[PDB]
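The next block holds one structure in the form of structure tokens; read it before the comments.
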Protein chains: 2
Amino acid sequence: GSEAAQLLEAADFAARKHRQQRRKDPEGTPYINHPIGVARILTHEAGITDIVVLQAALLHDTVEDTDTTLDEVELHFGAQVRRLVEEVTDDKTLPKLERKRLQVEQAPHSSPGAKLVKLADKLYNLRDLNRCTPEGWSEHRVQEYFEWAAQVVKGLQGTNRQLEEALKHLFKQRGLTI
Amino acid sequence: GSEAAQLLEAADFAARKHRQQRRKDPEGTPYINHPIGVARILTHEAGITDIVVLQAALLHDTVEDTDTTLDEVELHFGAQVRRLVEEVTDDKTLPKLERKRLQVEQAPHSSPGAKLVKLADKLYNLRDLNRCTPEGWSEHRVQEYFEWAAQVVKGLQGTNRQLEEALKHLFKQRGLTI
Ligand SMILES: [Mn+2]
Ligand SMILES: [Mn+2]
């Protein structure tokens, strides 16, 4: 009913599903901080106000890494949100390398909404990598992540000038172009 | 900027400040889940849409338990929010028993916004206690909390029918009236 209630519903849902999950930083930061930050990037830097998109950002990793079904997502947020979540859900049954290939291949075919979420997700992760190296990650692994990230972003271009410029800038710092 | 951006700003701010904090439940759930749950109570059950009140709910424990100053809160959310946060910040320099006494005495003198946050905070904590006994907590300590909570809520009455009825019901189950 309310825009405020809608956002809190998604945040709460995500917080509960990710309650046992943590990031790979030395402090093992609560995972929920990530979805929240991704959504925030969209409102503050991308100027996104579409509630459907913001909810998908908050829930973008729920079906992927937690005990959540597509039906459950549609039940609480509608088919529009569920569909976006589908587009941003990696297939965890595939080898890591294969998943990376899929993201690159699927990038251009994503809906505008999914492209926004994918862009914000990448921006949050690159900034986080620049801020702190994940536990057990070599510098080569970080650079590798950026290289792969570039492959994906190139397919998401023409969606949001603010996010793309920010991403392009961070990529340039590591010798990567668009 | 926008209602969406405003909620996410508070959510993000609180998530970062509470990143190292955890609830007292067995699994040690990320503390951020509590403020998110309190604000959600306000939108979903109390029907609150006032962005200022919802932000205060999300930040209700920031100055109290984290490295956050009143000025920092005002800087990011304005004086209105900082004021509400002030009203809901317990003095951690006081012995626990004194803090409990303070909340009881202060209840009736709180502003409408502050009474809403206090009511939602209590409802979340009572439900949580009914759902799971905190680690190292005896059943008598659980009951003690309810008795104390009843004293505080009695002074917050006449603010929101939905929250007050819910609280009244939970209190009655444990032999406590209003
Ligand atoms: Mn993500
Ligand atoms: Mn609280």
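Note that chain A is numbered according to Swiss-Prot, with residues 2-179 shown in order.
Determined by X-ray crystallography, 1.9 Å, according to the entry header.
Just so it is clear, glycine is given a Cβ too, placed from its N, Cα and C backbone atoms.
Applying an 8 A CB threshold to same-chain residues 6+ apart, the list for A:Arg24 (mutagenesis position) reads A:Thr30, A:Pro31, A:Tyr32, A:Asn34, A:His35, A:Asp129. Under mutagenesis, Swiss-Prot gives A:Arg24 to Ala with this note: Abrogates ppGpp hydrolase activity.
The domain 'HD' annotation in Swiss-Prot covers A:32-127.
Mapped onto three states, the DSSP output places A:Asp62 (Mn(2+) binding site) in coil. The Cβ of A:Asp62 (Mn(2+) binding site) has A:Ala15, A:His19, A:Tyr32, A:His35, A:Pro36 as same-chain neighbours under 8 Å, each 6 or more residues away in sequence. Sequence annotations record features per position, and here Swiss-Prot assigns Mn(2+) binding site to A:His35, A:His61, A:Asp62, A:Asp122.
Residue environment of A:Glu65 (mutagenesis position) contains 14 other Cβ atoms, counted within 10 Å of its Cβ in all protein chains. Here the residue is the original one, while Swiss-Prot reports the published mutagenesis A:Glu65 to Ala with the comment Abrogates ppGpp hydrolase activity.
According to Swiss-Prot, the active site, nucleophile annotation covers A:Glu65 (among others), on the basis of a curator's inference.
For A:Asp66 to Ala, Swiss-Prot lists a mutagenesis experiment annotated as follows: Reduces ppGpp hydrolase activity.
Residues near A:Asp66 (mutagenesis position) in space but far in sequence (CB under 8 A, at least 6 apart, same chain), listed by position: A:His19, A:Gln22, A:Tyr32, A:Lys93. Residues or ranges marked as active site, nucleophile by Swiss-Prot: A:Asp66 (among others).
In the three-state DSSP reading, A:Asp122 (Mn(2+) binding site) counts as helix. Annotation note: A:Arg24 (mutagenesis position) sits in a coil segment as assigned by DSSP. A:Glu65 (mutagenesis position) sits 14 Å from A:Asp122 (Mn(2+) binding site), taking the C-alpha atoms as the reference points. Cβ proximity to the Mn(2+) site centre (mean Cβ of A:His35, A:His61, A:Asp62, A:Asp122, cutoff 8 Å) flags the following additional same-chain residues: A:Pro36, A:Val39, A:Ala58, A:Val89, A:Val118, A:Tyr125.
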